[PDB]
Amino acid sequence: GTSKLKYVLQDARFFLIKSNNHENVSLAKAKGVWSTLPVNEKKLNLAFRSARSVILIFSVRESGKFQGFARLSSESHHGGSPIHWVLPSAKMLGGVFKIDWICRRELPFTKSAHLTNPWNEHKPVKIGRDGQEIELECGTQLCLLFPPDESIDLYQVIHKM
Ligand SMILES: CNC(=O)c1cccc2[nH]ccc12
């Protein structure tokens, strides 16, 4: 069904996360973690305190698709085990956010062409810098476009809200 998904997304905030490669998204899916540059780390930490759910929607640059979406389960922290990200230095990154995946399935950009993001000049929602916020209605509809991910049980995520 889609009812628990809709509940998780109610009054959520949404951020576009652009990865330079598939390896980092694979690491994020396997380990439930993300790290971004401090400019975006500060925005995500502010959002985490401000809303019931903060949703990261992932797209690997040049792939023509989104690779899934996840919900922040924590503000960023430092001092964990070093994550072997593939970078173009690791010190340049901010802290590490724990995330709970909501959907690990892909969605091609051709399927989101009817969705524009008011917070990026009403450009198609696929267009945006890493960290671009997606307005609530556009973000909800985008997440609802993804194929259902039957491996996921949102019961435990609902309890974190
Ligand atoms: C896992 N985090 C990243 O891959 C990342 C996040 C934000 C800016 C970035 N610039 C180069 C890599 C990168």
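Numbering starts at 1 and runs along the chain as displayed.
The way this entry was determined, per its header, is X-ray crystallography, 1.4 Å.
In case you wondered, yes, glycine gets a Cβ from its N, Cα and C as well.
DSSP assigns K18 (mutagenesis position) to a strand in the three-state reduction. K18 (mutagenesis position): 16 other CB atoms within 10 A of its CB, across all protein chains. The annotation that Swiss-Prot gives for the mutagenesis experiment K18 to L (Swiss-Prot position 361) reads: Does not affect ability to influence alternative splice site selection.
Residues annotated as RNA binding site in Swiss-Prot, with experimental evidence given as evidence: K18, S19, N20, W34, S35, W85, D130. The C-beta environment of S19 (RNA binding site), restricted to residues of the same chain at least 6 apart in sequence and closer than 8 Å, consists of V25, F58, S59, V60, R61, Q67.
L44 (mutagenesis position) carries a helical DSSP state (H, G or I). All protein chains included, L44 (mutagenesis position) registers 23 other Cβ atoms within 10 Å of its own Cβ. Listed in Swiss-Prot is the mutagenesis experiment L44 to E (Swiss-Prot position 387), annotated as follows: Does not affect ability to influence alternative splice site selection.
Experimental mutagenesis at this site is recorded by Swiss-Prot as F66 to D (Swiss-Prot position 409), annotated: Abolishes RNA-binding and ability to influence alternative splice site selection. The Cβ of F66 (mutagenesis position) has 27 other Cβ atoms within 10 Å, all protein chains considered.
When Cβ atoms from all protein chains are considered, those within 10 Å of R129 (mutagenesis position) total 9, not counting its own. Among the sequence features in Swiss-Prot, the mutagenesis site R129 to F (Swiss-Prot position 475) is noted as follows: Reduced binding affinity for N6-methyladenosine (m6A)-containing RNAs by 9-fold.
A separation of roughly 14 Å, to the nearest angstrom, links the Cα atoms of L44 (mutagenesis position) and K18 (mutagenesis position). Among the recorded positions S35, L44, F66, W85, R129, the residues whose Cβ sits under 6 Å from any atom of ligand 1 are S35, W85.
Of all the binding-site residues listed here (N20, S35), it is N20 whose C-beta has the fewest other C-beta atoms within 10 angstroms. Flanking an unmodelled run of 3 residues, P88 and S89 have Cα atoms spaced 8 Å apart. On a Cα basis, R129 (mutagenesis position) lies 12 Å away from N20 (RNA binding site).
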